[PDB]
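Asker: Mind looking over this structure? Questions follow.
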Amino acid sequence: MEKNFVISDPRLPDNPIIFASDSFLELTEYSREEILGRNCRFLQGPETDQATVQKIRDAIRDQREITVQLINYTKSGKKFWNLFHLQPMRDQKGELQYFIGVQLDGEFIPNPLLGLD
Ligand SMILES: Cc1cc2nc3c(=O)[nH]c(=O)nc-3n(C[C@H](O)[C@H](O)[C@H](O)COP(=O)(O)O)c2cc1C
């Protein structure tokens, strides 16, 4: 099955991407070489709701799983709705090791209802 995902290392400065799936690269139109080491906020742009970005920032702080829908942009500037699922990954001793972020492309939640959040 097709899997859009990236893995970040929160033990390195500003939670850089250390792995991006082929499907993620195809969705976003970026090369692997040009996004390794980036914070995944590079997918955001003007239309991205900063209230939703705050919800992600809080979930990362608390190391809790969250799903949000927000506007992201391809390399060529095409807007897409991203239903984004964040999962903390802990080592055998319960210490945070990675985050994995899974992206589903689509306006799953209609914008008019999303706006009631
Ligand atoms: C593993 C992982 C994957 C992420 N994937 C996305 C994404 O696909 N789209 C997006 O807008 N933000 C994504 N983010 C969120 C941003 O990297 C960042 O955490 C968010 O914008 C909140 O922090 P900031 O206020 O410092 O930007 C992801 C974060 C992590 C840790």
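The chain as shown is numbered from 1 upward.
Determined via X-ray crystallography, 1.4 Å.
Note that Cβ sites are derived from N, Cα and C of the backbone, with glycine treated the same way.
Among the features that Swiss-Prot reports, FMN 2 binding site is placed at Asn39, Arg41, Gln44, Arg57, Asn72, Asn82, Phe84, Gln103, with the record citing experimental evidence. What Swiss-Prot notes for the published mutagenesis of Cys40 to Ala (Swiss-Prot position 426) is this: Severe loss of light-sensing and light-dependent autophosphorylation.
In the displayed structure, how are the listed features positioned relative to their neighbours?
Answerer: When secondary structure is read from DSSP and collapsed to three states, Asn82 (FMN 2 binding site) falls in the strand class.
According to DSSP, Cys40 (mutagenesis position) is assigned to a helical segment.
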Asker: To the nearest Å, how far is the Cα of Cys40 (mutagenesis position) from the Cα of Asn72 (FMN 2 binding site)?
Answerer: 10
Asker: Around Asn82 (FMN 2 binding site), which residues of its chain at least 6 apart sit with Cβ under 8 Å of its Cβ?
Answerer: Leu43, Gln69, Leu70, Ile71, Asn72, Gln103, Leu104, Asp105
Asker: Counting other CB atoms within 10 A of each CB, which of the binding-site residues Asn39, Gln103 comes out lowest?
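Answerer: Minimum Cβ neighbour count within 10 Å, taken over the binding-site residues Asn39, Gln103, occurs at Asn39.
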